[PDB]
Structures are given as structure tokens and as C-alpha cells.
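Novice: Questions regarding the structure given below will be posed in turn.
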Amino acid sequence: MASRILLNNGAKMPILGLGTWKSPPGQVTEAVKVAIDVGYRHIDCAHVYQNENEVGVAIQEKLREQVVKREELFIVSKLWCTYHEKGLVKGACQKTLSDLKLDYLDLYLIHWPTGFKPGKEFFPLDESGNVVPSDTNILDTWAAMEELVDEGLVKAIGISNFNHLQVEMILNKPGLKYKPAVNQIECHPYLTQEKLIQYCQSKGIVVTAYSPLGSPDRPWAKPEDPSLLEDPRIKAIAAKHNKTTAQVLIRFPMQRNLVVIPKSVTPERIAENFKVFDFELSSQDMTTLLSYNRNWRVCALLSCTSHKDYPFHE
Ligand SMILES: NC(=O)c1ccc[n+]([C@@H]2O[C@H](COP(=O)([O-])OP(=O)(O)OC[C@H]3O[C@@H](n4cnc5c(N)ncnc54)[C@H](OP(=O)(O)O)[C@@H]3O)[C@@H](O)[C@H]2O)c1
Ligand SMILES: Nc1ccc(CNC(=O)c2ccc(Cl)cc2OCC(=O)O)c(F)c1
């Protein structure tokens, strides 16, 4: 299987990338350096993760060392919810560029379809704990994203956590100039996403699977929760293939024509997670993994559920 997938902007995107949510700022520079040294060419970033400066130090050092050329890297970041206003989008993108020490992003995503009140707080709350919305709709935010392409700041734009009706809203936008290249959504054997993936792929939108290992370090983890890495059924498939459970969980979305972005700051695991191009899951393996769906989400947030554009009511 090829290492990159063709996007609808004409560029190629590596199907395996390194995630950086929760990667501590004192560890993520070495994580990204190791990742690039062992073959990763795609890093998934976001302003809200608060570690883009440190990710950028690694990228810049590997460019300076000539381990890789800039054109060989595929760097992704995301517009946070408090920057959905027309007059804030360019500055948000430029801050991310400055932190990552880049002149352009390969892909810039609307992180969530929900706009929040601008300000210093990433989750502005009213006194009862509800997030305070912005009245800026996803279509105007999309037009602002299109401007970034036309100013040379980003090569591609896309969306994240958009449900099928929200994707449709963008695709049906009056005067749409650029289609979204990517929809980045949660996807793993407990949230298999058949309907949304089919829809996006049918429209030429590439899907990126996040939390492919079930995000065991998510901060709201109840150890009551189901655990992909510990599921004996998935462990059995891994054993059959002489691979780790994580390697099976990463190969699974690859064989669905998805991009996948496992996170690690552990050098041994960063390398392990990349060694997934030399085995194949059978169709029976794939269908068996799909059968484990239970519509379980890592990423949901109670404080935002009354937002008009909350994506997971549908
Ligand atoms: N667009 C969005 O809204 C959104 C939401 C969630 C995530 N994402 C992106 O997707 C990325 C991945 O998702 P995620 O961070 O939620 O979780 P994940 O990649 O599913 O899981 C990360 C966890 O798995 C551990 N791990 C990694 N490789 C392992 C291995 N080979 N064996 C055992 N454990 C392993 C990591 O530990 P160590 O790091 O300690 O090794 C970490 O605790 C994020 O970092 C972010 O870039 C995007
Ligand atoms: N509208 C909205 C916004 C955020 C979430 C869930 N995400 C988080 O709670 C979250 C908060 C801070 C950070 Cl740094 C990361 C988070 O999740 C991962 C992500 O959103 O990429 C959500 F479920 C809905």
C-alpha cells in the first residue's frame, strides 16, 4: 500500500502522521525529532494543544539538519473555536505559522464546527458552565479559510468533527471556492463511522482518523471505559499477525483508505507505530474489527452540547 493519498487540491498527504495532543512541551520536541528520523513525514498539530512552539523547534531542527526538505513534510494545524470570526482567522493562522516556524501549512482545519466567543479563554463559559457561542456560522468561517489559500498561508483547507449535514452545508455553500480536502474525525473499532466515512469519500474528501488507539491518556478517562489496547479480541488478531495491538489499530484505518495520526511521546512506540507498512489485515479481520463498533467517543464535551452547531446530536 502506498504511503500517501491524493487530495482534491492536487497534493499528496502521508497516510500515517504523528499526533501531538497531550504531548508534554518538554517531551514533544524529541518526539517529533525521533518521528522524523524514523520516517514520519506528517505531524498533526493544533493551537489549542499549547505545544506548537515546541513541535516547531523539532521541525526546524530537522529542516536545518537536512534530514528532510520542507516539501517532503506535511504539517497540519487547526483553527480553534474562539477564532471563527472573519477578522481573527488570518491572525490565528499566522500565530500557528510563527510557532511552528513555517511559511505555510500543508493543511489547516476548522477544529470544531462550533464557534465560541473570542478572548483569552479557549472555553469561555457563562456563570452556569455553558460555553458562550459566537454568532459566526460555519459558512463565513469557511470563506475566511478560503482566503488563507489565496494568500499563500496554507496549501489546503479542511474541517474536523463535522457531521454529515455540516459537511453537506459546506459543499452546498453559495459561491463555494474550495471544497474541504479533509474531514478529521474520531475513528477506531469502537466508533467505526461507516456512514460518515462513506459520505465524505463519495465526495472526494479524505478522512483522517483521530484517537485510533482510543486515547488512553485522555484526561477524562474513567477506567470503567472500554479499552481498545486491552481488548482480547483485538489482541488475538495482533497475535495472529505477529504484531502489537497498537500496530493492528493503526493498520485498520489505513486499509479503509483513511489517514491515521496515532500520538506518542515514547521513542520506542513512535518507531513501533510506523512499522505498519509490511503486513496486511484480511477482509475477515477488517469486518471483525468493524463489528466491535459501540458508538463510543473519546471526544465529546458536556459544556458544549447546547451549542447550535454541536456535531454529535445527529
Ligand atoms: N481533531 C480533533 O478534534 C482531535 C481530537 C483528538 C485527537 N486528535 C489528534 O489525534 C491524535 C491521536 O489521538 P489521541 O492523542 O487522542 O490518542 P491515541 O493516538 O489514540 O492514543 C495516544 C495514547 O496511546 C499511547 N500509545 C501510543 N502508541 C502506543 C503503543 N504503540 N502502545 C501502547 N500505547 C501507545 C500514548 O502513550 P505515550 O504518548 O505515553 O507513548 C498515549 O497515551 C491527537 O494527538 C491529535 O493530534 C484530534
Ligand atoms: N465543541 C467542542 C469542543 C471540544 C470538544 C472536545 N475536546 C476537548 O475537550 C479538548 C479540549 C482541549 C484540548 Cl487541548 C483538546 C481537546 O480535545 C482534543 C481536540 O479537540 O483536539 C468537543 F467535544 C466539542
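Cβ from N, Cα, C; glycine included.
Not my notes, these are from Swiss-Prot:
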type	residues	note
ACT_SITE	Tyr49	active site, proton donor
BINDING	10-19, 211-273	NADP(+) binding site
BINDING	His111	substrate binding site
MUTAGEN	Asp44 to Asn	Reduced glyceraldehyde oxidoreductase activity
MUTAGEN	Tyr49 to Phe	Complete loss of glyceraldehyde oxidoreductase activity
MUTAGEN	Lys78 to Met	Reduced glyceraldehyde oxidoreductase activity
MUTAGEN	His111 to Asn	Reduced glyceraldehyde oxidoreductase activity
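What's the neighbourhood like for these features in this structure?
Specialist: Taking all protein chains in view, 20 other C-beta atoms sit within 10 angstroms of the C-beta of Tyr49 (mutagenesis position).
The secondary structure of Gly10 (NADP(+) binding site), as reduced to three states from DSSP, is coil rather than helix or strand.
When secondary structure is read from DSSP and collapsed to three states, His111 (mutagenesis position) falls in the coil class. Cβ-based neighbour count (10 Å, all protein chains) for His111 (mutagenesis position) stands at 20.
A strand conformation is recorded for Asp44 (mutagenesis position) in the three-state DSSP classification. For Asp44 (mutagenesis position), the Cβ neighbour count at a 10 Å cut-off comes to 26, with all displayed protein chains included.
For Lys78 (mutagenesis position), the Cβ neighbour count at a 10 Å cut-off comes to 25, with all displayed protein chains included.
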Novice: What's the most sparsely packed of the binding-site residues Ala221, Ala271, counting other C-beta atoms within 10 A?
Specialist: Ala221
Novice: I want to verify one value. Collapsing DSSP to three states, which class is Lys78 (mutagenesis position)?
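Specialist: Where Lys78 (mutagenesis position) sits, the three-state DSSP reduction gives strand.
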Novice: What residue among the binding-site residues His241, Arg251 has the most other CB atoms lying within 10 A of its CB?
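Specialist: That would be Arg251, with the highest Cβ count within 10 Å.
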Novice: Which one is it: of the mutagenesis positions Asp44, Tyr49, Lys78, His111, whose Cα lies the shortest distance from the Cα of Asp231 (NADP(+) binding site)?
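Specialist: Sorting the mutagenesis positions by distance from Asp231 (NADP(+) binding site), the top entry is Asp44.
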Novice: What's the CA to CA span in angstrom from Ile261 (NADP(+) binding site) over to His111 (mutagenesis position)?
Specialist: 15
Novice: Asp44, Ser211, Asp231, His241: which of these recorded positions put a Cβ within less than 6 Å of any ligand 1 atom?
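Specialist: Passing the 6 Å Cβ check against ligand 1: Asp44, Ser211.
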